[PDB]
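Contents: one structure, followed by commentary.
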2 protein chains.
Amino acid sequence: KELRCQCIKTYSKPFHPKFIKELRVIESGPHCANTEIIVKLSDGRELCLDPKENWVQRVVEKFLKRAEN
Amino acid sequence: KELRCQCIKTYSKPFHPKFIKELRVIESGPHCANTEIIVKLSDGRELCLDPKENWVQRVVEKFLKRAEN
């Protein structure tokens, strides 16, 4: 339940939110100096995304609007 | 990695986003007919939230804005 940082790199190419099926956002703290965004893709693969990127914020917002329907 | 629905009930009292340290959003699919929002609180407890509630959408948005700083 208590892991260190989970992301070794972040994916830098924008993509459409339809390809996300799960989102995890882990705020920075004693376990990891960076906030981490981990997404599970439609096919089960996992990717980390940079929370400071405008396109990442937009993709997350769009995923949330959809999952909430 | 493949669980059924993870939420037995959702917490119905609004609260301040400062008390969230992790957010998971799991879109509905074959594993669970409902989209689920699971938050880890500052002290490690877990709560599920109803994604259709306006206050929940607002708390999530605020958490994201903060974690992204």
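Here Swiss-Prot sets the residue numbers for chain A, with the shown residues being 30-98 in order.
Quick check of the header: X-ray crystallography, 1.3 Å.
Here the Cβ of each residue, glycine as well, is placed from N, Cα and C on the backbone.
These come from Swiss-Prot:
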type	residues	note
MUTAGEN	A:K91 to A	Decreases heparin-binding activity. Impairs heparin-binding activity and leukocyte transendothelial migration; when associated with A-94 and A-95
MUTAGEN	A:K94 to A	Impairs heparin-binding activity and leukocyte transendothelial migration; when associated with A-91 and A-95
MUTAGEN	A:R95 to A	Impairs heparin-binding activity and leukocyte transendothelial migration; when associated with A-91 and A-94
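In sequence order, A:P46 are the residues of the chain that are 6 or more apart from A:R95 (mutagenesis position) and have a CB within less than 8 Å of its CB. Each of the mutagenesis positions A:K91, A:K94 was scored by how many other Cβ atoms lie within 10 Å of its Cβ, and the smallest score goes to A:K94.
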